[PDB]
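Working notes, beginning with the structure itself.
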Amino acid sequence: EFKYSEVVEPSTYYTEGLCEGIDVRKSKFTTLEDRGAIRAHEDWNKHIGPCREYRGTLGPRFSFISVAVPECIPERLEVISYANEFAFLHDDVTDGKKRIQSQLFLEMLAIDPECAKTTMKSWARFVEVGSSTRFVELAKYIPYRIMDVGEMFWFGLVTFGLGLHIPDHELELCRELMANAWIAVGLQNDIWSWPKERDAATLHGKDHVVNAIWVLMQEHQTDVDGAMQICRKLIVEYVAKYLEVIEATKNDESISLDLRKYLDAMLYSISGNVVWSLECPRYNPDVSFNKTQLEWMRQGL
Ligand SMILES: NCCC(O)(P(=O)(O)O)P(=O)(O)O
Ligand SMILES: [Cl-]
Ligand SMILES: [Mg+2]
Ligand SMILES: [Mg+2]
Ligand SMILES: [Mg+2]
């Protein structure tokens, strides 16, 4: 079942109890994410503007894709990391000679035509219905944040990296079974991106912060630490909830073999998001990169 990654020893990483019952798996080719990610920096620095040693998907020990999508097809590992950085590089713009990224798309047709064609169209619904605020109730924030984190982007990204062909009729079915998983990673990110996003709202003149922490502070009339405790409590529960879905969806043949794989692959995106966000320079400024990672950022590839 797993032939592209290994299980990381539980006594070597911190979980904070936010992914109980899930193994932490790391891609056996993590150096491919580096080159793919760093080349996105260089292409950024060469075509749109300054970009050197950017803190995004990369980590010194756990890079996002290498640990969130550990069973990614090795030959596709570089190009997925290339796209993931541009995703990270664009979310910061959210918070033009850039149309010359058709080289990314055309590269994916050289690998898999049908998988890419759906993914590119999966990103159509993402980009086009993304541009179209301020939440004080959590029940209303969950539907929004589910989109704002990038579910459609991730769907097209993983399915290509795993080579999954889900029939067009299960597309509405799939999104209604990873609700608990997507709520989990959404609250997780809102906790660890909170400092950089709270600092962000301080400059724009924002009286609000589009973050679960701020939302909970308004809805429950509590402070920062009070919201953190509530948020962490919900994550554990929603993580548990999704784990029940897995055992229930283990044996249905009307379910695609691919979709059944994709549901299982969502587990390690949860455990991966935990170990990554706890170390990544994106949320942890004081953390430095690898010798190898730097040597390619400074000296190039
Ligand atoms: N996975 C999306 C997370 C973010 O992009 P977002 O701002 O939560 O969309 P981050 O700023 O935390 O990197
Ligand atoms: Cl821990
Ligand atoms: Mg952001
Ligand atoms: Mg954002
Ligand atoms: Mg965030």
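To match Swiss-Prot, the residue numbers of chain A are left as they are there, and the shown ones run 2-96, 135-171, 176-344.
Looks like X-ray crystallography, 2.3 Å, at least that's what the header says.
The backbone N, Cα and C atoms fix where each Cβ goes, and this holds for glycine too.
For the mutagenesis experiment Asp92 to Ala, the note given by Swiss-Prot reads: Abolishes the binding of catalytically essential Mg(2+) ions and inactivates cyclase activity. The Mg(2+) 2 binding site annotation in Swiss-Prot covers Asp92, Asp96 and is backed by similarity to another entry. For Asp92, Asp96, the entry in Swiss-Prot reads Mg(2+) 1 binding site, with the evidence type similarity to another entry.
Across the 38-residue gap left unmodelled in the deposited entry, the distance from the Cα of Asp96 to the Cα of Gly135 comes to 19 Å.
Around the Cβ of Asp92 (mutagenesis position), a 10 Å sphere holds 14 further Cβ atoms from the protein chains shown. Same-chain residues at least 6 positions away in sequence with a Cβ under 8 Å from that of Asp96 (Mg(2+) 2 binding site) are, in sequence order, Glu240, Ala243.
Of the deposited chain, 4 residues are missing between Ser171 and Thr176, and the straight-line Cα distance between those two residues is 11 Å.
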